Amino acid sequence: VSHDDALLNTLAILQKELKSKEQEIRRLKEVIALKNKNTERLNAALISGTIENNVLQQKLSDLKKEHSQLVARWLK
Amino acid sequence: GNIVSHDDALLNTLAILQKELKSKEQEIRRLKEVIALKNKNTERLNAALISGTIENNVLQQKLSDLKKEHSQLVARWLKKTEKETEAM
């Protein structure tokens, strides 16, 4: 119907979009921040759990020998 | 001059906005992808960690069950050693 309206309306929308996206970028950056912290935590757990299961297996293997040696005493 | 000066400013602003927008969305796609890989890796960790935790519990019980058994034997050995020493 008039002059400079479409130009204003478009600028309006586009301007709202730009804010919306700048906010998005902040959140995404925050998300990455957290994920990295969660990753370190997980890494620590997995290394700890892995080393540990290995130790456990080692202990079983040890108990196994000891147990069999004790059984072997009934031979004397 | 007055309105034309104004409109030219508007048209420039619009020109700038278009550029900035495509710029931000490119970055937003980039940022999302990073997140995406992080996720896919968090998932591989979640997997290994759960699996390993289960195995850990399985081993804990085994070592525990074995230890009790090894005890009853060390006990029994003594009951046997005490009777041999007494009777002798």
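Sequence positions for chain A are given in Swiss-Prot numbering; the residues included correspond to 58-133, in order.
Per deposition record, X-ray crystallography, 2.8 Å.
Yeah, the Cβs are placed from backbone N, Cα and C, and that goes for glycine too.
Features as listed in Swiss-Prot:
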| type | residues | note |
| --- | --- | --- |
| MUTAGEN | A:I104 to A | Significantly reduces autophagic activity; when associated with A-108 and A-112 |
| MUTAGEN | A:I108 to A | Significantly reduces autophagic activity; when associated with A-104 and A-112 |
| MUTAGEN | A:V112 to A | Significantly reduces autophagic activity; when associated with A-104 and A-108 |
| message | Whole-number answer please: how many Å between the C-alpha atoms of A:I104 (mutagenesis position) and A:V112 (mutagenesis position)? | response | 12
| Around the Cβ of A:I104 (mutagenesis position), the count of other Cβ atoms that are within 10 Å | 10
